[PDB]
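Undergrad: Mind having a look at this structure? Questions to follow.
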Amino acid sequence: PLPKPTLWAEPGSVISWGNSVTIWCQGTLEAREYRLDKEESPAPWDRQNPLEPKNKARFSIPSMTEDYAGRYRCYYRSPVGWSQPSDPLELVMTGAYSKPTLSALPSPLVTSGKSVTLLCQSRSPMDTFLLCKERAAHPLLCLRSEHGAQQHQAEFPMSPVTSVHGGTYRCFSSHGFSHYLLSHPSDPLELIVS
């Protein structure tokens, strides 16, 4: 088997509508041709006669839209044949829906040891809500509230609240059936612990 190439995105896998992202696939110097499949799209989604140095291929997305969110796999051909496919790359878009609101009950000012509930609310019916703290770069990996029935809010109970929980939070809403399409992030909520 010809070993799979490596795939990544710059700046990364979470891109706001209208912003730029580049998908990079790196095989070897023996690569004669790179191809990218997008999940659920006709194959191949794109292709490149590498050059480049034939070491890597660049797939540019100048202006992100919902048509680009989802997963991608890269495979390449050398004189020997076709490679195994790369691990899939998830490309998440924010801005598919209006921003939700994020608030703290009873207050974002919390006494250490007590509890608080963060409330994320959406105008559009949503079944998935994600609560992310500062420095969380991958919203899909954040605390998640999933529901069968559509909702207009999700609660994130936090207990106990201590110094470590202090910081800035944002929430996102989505539908689980299109989980790579997120709302705009909510305005930031600063949790202040005393």
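Note that chain A carries Swiss-Prot numbering, so the residues on display, from first to last, are 25-218.
Backbone N, Cα and C define each Cβ position, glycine as well.
Below are the features listed in Swiss-Prot for this protein:
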- 27-118: domain 'Ig-like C2-type 1' (DOMAIN)
- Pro35 to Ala: Significant reduction in APOE-mediated activation of LILRB4 (MUTAGEN)
- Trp41 to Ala: No significant change in APOE-mediated activation of LILRB4 (MUTAGEN)
- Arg59 to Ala: No significant change in APOE-mediated activation of LILRB4 (MUTAGEN)
- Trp106 to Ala: Significant reduction in APOE-mediated activation of LILRB4 (MUTAGEN)
- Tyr121 to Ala: Significant reduction in APOE-mediated activation of LILRB4 (MUTAGEN)
Undergrad: Quick one: of the mutagenesis positions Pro35, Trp41, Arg59, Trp106, which has its CA closest to the CA of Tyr121 (mutagenesis position)?
TA: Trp41
Undergrad: List nothing but the one residue from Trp41, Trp106, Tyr121 whose Cβ has the fewest other Cβ atoms within 10 Å; the candidates are the mutagenesis positions.
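TA: Looking at the mutagenesis positions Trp41, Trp106, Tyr121, the Cβ with the fewest others within 10 Å is that of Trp106.
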Undergrad: 10 Å Cβ neighbour count around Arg59 (mutagenesis position)?
TA: 20
Undergrad: Reported as an integer number of Å, what is the Cα distance between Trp106 (mutagenesis position) and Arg59 (mutagenesis position)?
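TA: Taking the Cα atoms only, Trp106 (mutagenesis position) lies 10 Å from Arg59 (mutagenesis position).
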Undergrad: In the domain 'Ig-like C2-type 1' (27-118), how many residues does DSSP call helix, how many strand, and how many coil?
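TA: Output for the domain 'Ig-like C2-type 1' (27-118) reads 3 helix, 47 strand, 42 coil.
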Undergrad: Within 10 Å of the Cβ of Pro35 (mutagenesis position), how many other Cβ atoms are there?
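TA: Excluding its own Cβ, the number within 10 Å is 11.
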Undergrad: Roughly how many Å lie between the Cα atoms of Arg59 (mutagenesis position) and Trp41 (mutagenesis position), rounded to a whole value?
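TA: If we compare the Cα positions of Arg59 (mutagenesis position) and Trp41 (mutagenesis position), the gap is 25 Å.
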